[PDB]
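Peer 1: Please read through the structure below; I'll follow up with questions.
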Number of protein chains: 6
Amino acid sequence: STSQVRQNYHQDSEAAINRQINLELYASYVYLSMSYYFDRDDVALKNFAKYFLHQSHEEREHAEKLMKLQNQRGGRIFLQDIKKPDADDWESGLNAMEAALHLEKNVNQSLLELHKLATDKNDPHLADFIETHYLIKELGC
Amino acid sequence: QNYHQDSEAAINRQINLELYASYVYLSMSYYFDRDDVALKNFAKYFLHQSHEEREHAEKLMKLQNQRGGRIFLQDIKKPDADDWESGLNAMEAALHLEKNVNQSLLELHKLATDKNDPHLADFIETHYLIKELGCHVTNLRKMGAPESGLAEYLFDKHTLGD
Amino acid sequence: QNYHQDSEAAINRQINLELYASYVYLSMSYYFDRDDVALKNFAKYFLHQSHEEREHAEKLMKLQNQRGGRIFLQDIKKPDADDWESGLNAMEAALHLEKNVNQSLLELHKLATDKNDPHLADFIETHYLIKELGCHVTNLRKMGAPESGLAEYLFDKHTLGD
Amino acid sequence: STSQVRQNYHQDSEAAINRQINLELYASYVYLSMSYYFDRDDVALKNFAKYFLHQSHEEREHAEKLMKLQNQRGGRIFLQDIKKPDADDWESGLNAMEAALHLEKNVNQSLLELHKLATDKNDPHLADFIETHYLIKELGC
Amino acid sequence: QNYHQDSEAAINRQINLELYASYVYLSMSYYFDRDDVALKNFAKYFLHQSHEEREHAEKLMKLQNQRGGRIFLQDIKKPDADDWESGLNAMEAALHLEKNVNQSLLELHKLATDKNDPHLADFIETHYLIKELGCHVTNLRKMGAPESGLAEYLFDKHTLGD
Amino acid sequence: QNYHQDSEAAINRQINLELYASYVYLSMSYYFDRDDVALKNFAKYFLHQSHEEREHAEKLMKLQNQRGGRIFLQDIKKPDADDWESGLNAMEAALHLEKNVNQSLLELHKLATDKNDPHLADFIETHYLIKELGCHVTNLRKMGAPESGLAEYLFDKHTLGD
Ligand SMILES: [Mg+2]
Ligand SMILES: [Mg+2]
Ligand SMILES: [Mg+2]
Ligand SMILES: [Mg+2]
Ligand SMILES: [Mg+2]
Ligand SMILES: [Mg+2]
Ligand SMILES: [Mg+2]
């Protein structure tokens, strides 16, 4: 039924988190694909390949910090297929950055709609977790 | 010649198999992180292995890029369970999984007939991981798992705490 | 405006709740110090937590003094048991207690709507303590407590000895 | 009529640049407004105020580098009203970051639609200017 | 009392006036950057002044925040010309502009009656800038501008090259 | 495939165009060295540019050799004038020349579709040289050239003496 640690954790947030977990795993897959595109000698842009491999590891680390939260609050993790990124070729180097911009802002407006949902269900703990997660993801550098 | 496009496909399939394995141990790790499961070293064990299997996927990605092949990703499927039931059952599953991933790893080397013997370094370690999961499965059963929640507790401490 | 005197009362009530919690873990600590109970690390665990919850009470006292409120102490009630029966039962009790103290801690922040987010640092750690007592309760039950006096003995050694 | 230095500069690009100039001036105004919001003692978040003041100076510097381009290619600069940013209060600190995300991606997808238009009108010079402008604006840190 | 909200409005209006001035000299700077105008030091002169007038706007923003007022931004209007015709005409325009911005700067001090005399530091420099634009206008006219394109060329070199 | 032999021809034609430009500015330089013309800095300006355009020709020669193409030289034609009439007229000519050489430079990049973007570094600077010759032409006309021999004298001193 229900977890001995659960407290003030709306079913709606538990499911928004499960979706955010898959989203960030998807983003990690996309970045990984883009990284090894700029690895191939067709392209051989080592600084792009480095940059995206870094962002792929960081998006995967965020997914784990989301999974750690779910467990900390008695939510239950439910994983789905990590879907194939919708390109293999990425063509240009700036066609990649365009794709990363729609992904990065999709990931981010999903966090904000999770902060919205957090203050709806008066959940200071979640709200504060997402907020600090969002500002480090943006203002870290 | 149909070797380059068979070697290319095999590596493409091995990339997906290692990534899937990384997904499975990730799933398993955070099952032992549940407050109602609560075996920290079981969690550490699988999370560490989850990173090993992703390292291997990138090495297969690096490799296909040097062979002049093309990387062709596919969906990473969800693993068969959300609830892994017990410490014993998670190990038995890893053992089962690692053997099959090992089998198609062979055929990629079996067709490779490569001068460099590419992935064979990593094929050698899969045989270490198999005997290890074997030894783990054995010890847990002999101790009384999975119905003896004391067995897995003490195995979490004494075997997976080093 | 009725916010200052509601914020003032909430903090006054949270002061008493943390002090009561410090009293409960003090009681629990010296139960495991009984010669007929004799679980030293269970004793250390609760005695340490008993000081944490008193630290928090003084921080709520410091806090009300900076908000210009007035501290209004009340009796610190005796805890519900003198005999805590078992290691398992003491944890289950702490879990129950910490959740309720957590609930009114929310409402003090829920009304605070404070620029500084005052006590929210300490509200974040109550959620760590809850998952921890959860994991403890789980491990003891899976091991066979509370009727297996061996379970609690080995949990005292292996989980609470670090 | 037409400038003695003009060469391969489509009228369409000259107008896309004039619009991009005003866009980045608008972005500089918005960032400046947000910066001095986090300056007021209601808020007093010095690190947010610092961050946005920096981004306000940088968006204004980009506008000048656009104006320098227009002149370098015989385009003619036409400036419009810099419109009042559509808030004074910015409320939260994360309500600001949300506003910056829709602004920042509006600014950026406007650059990309200018790179699109550049390769349409086979303008290697413009295309390369925008491309390097876009990657420094993103990968600078 | 209606002083705080009049002081607040004046500063709000002075913020917009300085920002507008920064816009005007920005416009003027890049007119002299045109390949068909081509007076680099005229360009440097106005671009530098364009930054001075923006510095002042932020100081008026900092100032309203310390007086506990609220900053209320408005549109920054486009300047009256896109083509500034000549070096002489741009100076005559700056002179005209700076005098009016100076006038409402007075009234903000004239009502301020402030203990600290806030913006009066910056009000003193507007009177230096006016006499300077005066001297510039004069020299260009005496030299034969704006119809003597040699006059402005040599003024660009000899007066605005230091 | 007809790209290698079109890329090869374009570079061959760009080699000749840059060499011709180097010849034109060489001619122009020593016109201002005539005792009856006598503008030293006009002479230095073009002689320096004459070397820049030859540097570029050799880089296009180095480039065709790395693309595995063959260098196919042609006559370097005499420039259209022996007498360049005035400082203004020499600049107007350079402006005209540099624009056309720029145009076929595009088409060599427009067909290149190269991974490395070879000559695009040098294509970017032609756009700096154009705006500069533009600014020069403008300043000389505004000053009264070419019939004002004082205009070109002072432009030789004040603009081309740095
Ligand atoms: Mg992320
Ligand atoms: Mg960013
Ligand atoms: Mg493997
Ligand atoms: Mg507490
Ligand atoms: Mg910008
Ligand atoms: Mg002023
Ligand atoms: Mg050239």
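Numbering of chain D is taken from Swiss-Prot, so the residues present carry the numbers 5-139, 146-151, in order.
Technique stated in the header: X-ray crystallography, 3.0 Å.
For all residues, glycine too, the Cβ spot is worked out from N, Cα and C.
Swiss-Prot feature annotations, pasted as is:
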- D:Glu28, D:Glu63, D:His66: Fe cation 1 binding site (BINDING)
- D:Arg23 to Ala: Abrogates interaction with NCOA4. Fails to localize to punctate lysosomal structures (MUTAGEN)
- D:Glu28 to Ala: Reduces iron binding and oxidation rate; when associated with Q-87 (MUTAGEN)
- D:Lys87 to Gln: Reduces iron binding and oxidation rate; when associated with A-28. No effect on iron binding but the oxidation rate is severely reduced; when associated with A-108 (MUTAGEN)
- D:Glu108 to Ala: No effect on iron binding but the oxidation rate is severely reduced; when associated with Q-87 (MUTAGEN)
Peer 1: Which one, from the recorded positions D:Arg23, D:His66, has the smallest tally of other C-beta atoms lying within 10 Å of its C-beta?
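Peer 2: Among the recorded positions D:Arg23, D:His66, the sparsest Cβ neighbourhood within 10 Å belongs to D:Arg23.
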Peer 1: Taking only same-chain residues 6+ apart in sequence, whose CB is under 8 Å from that of D:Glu28 (mutagenesis position), what do you get?
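Peer 2: Counting only residues 6 or more apart in sequence, the Cβ neighbours of D:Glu28 (mutagenesis position) under 8 Å are D:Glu63, D:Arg64, D:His66, D:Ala67, D:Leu70, D:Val111.
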Peer 1: Hey, which of our recorded positions D:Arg23, D:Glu28, D:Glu63, D:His66, D:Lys87, D:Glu108 end up with a Cβ under 8 Å from chain E?
Peer 2: D:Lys87
Peer 1: Other residues near the Fe cation 1 site, CB within 8 A of the CB centroid of D:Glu28, D:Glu63, D:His66?
Peer 2: D:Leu27, D:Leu29, D:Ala31, D:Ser32, D:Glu62, D:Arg64, D:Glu65, D:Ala67, D:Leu70, D:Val111
Peer 1: Counting other Cβ atoms within 10 Å, pick out the least crowded of the recorded positions D:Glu63, D:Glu108.
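Peer 2: The recorded positions D:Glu63, D:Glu108 were compared, and D:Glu108 has the fewest Cβ atoms within 10 Å.
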Peer 1: Pop the Cα-Cα gap between D:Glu108 (mutagenesis position) and D:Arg23 (mutagenesis position) into the table, whole Å please.
Peer 2: 15
Peer 1: Whole-number Å distance between the CA of D:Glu108 (mutagenesis position) and the CA of D:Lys87 (mutagenesis position)?
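Peer 2: It is 16 Å, counting Cα to Cα.
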Peer 1: In sequence order, which same-chain residues at least six apart have a C-beta under 8 angstroms from D:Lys87 (mutagenesis position)?
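Peer 2: Same-chain residues close to D:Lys87 (mutagenesis position) (Cβ under 8 Å, separated by 6 or more) are D:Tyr30, D:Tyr33.
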Peer 1: Ligand 5: which of the recorded positions D:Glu63, D:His66, D:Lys87 have a Cβ closer than 6 angstroms to it?
Peer 2: D:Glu63, D:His66
Peer 1: Which secondary structure state does DSSP assign to D:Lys87 (mutagenesis position), in the simple three-class scheme?
Peer 2: coil
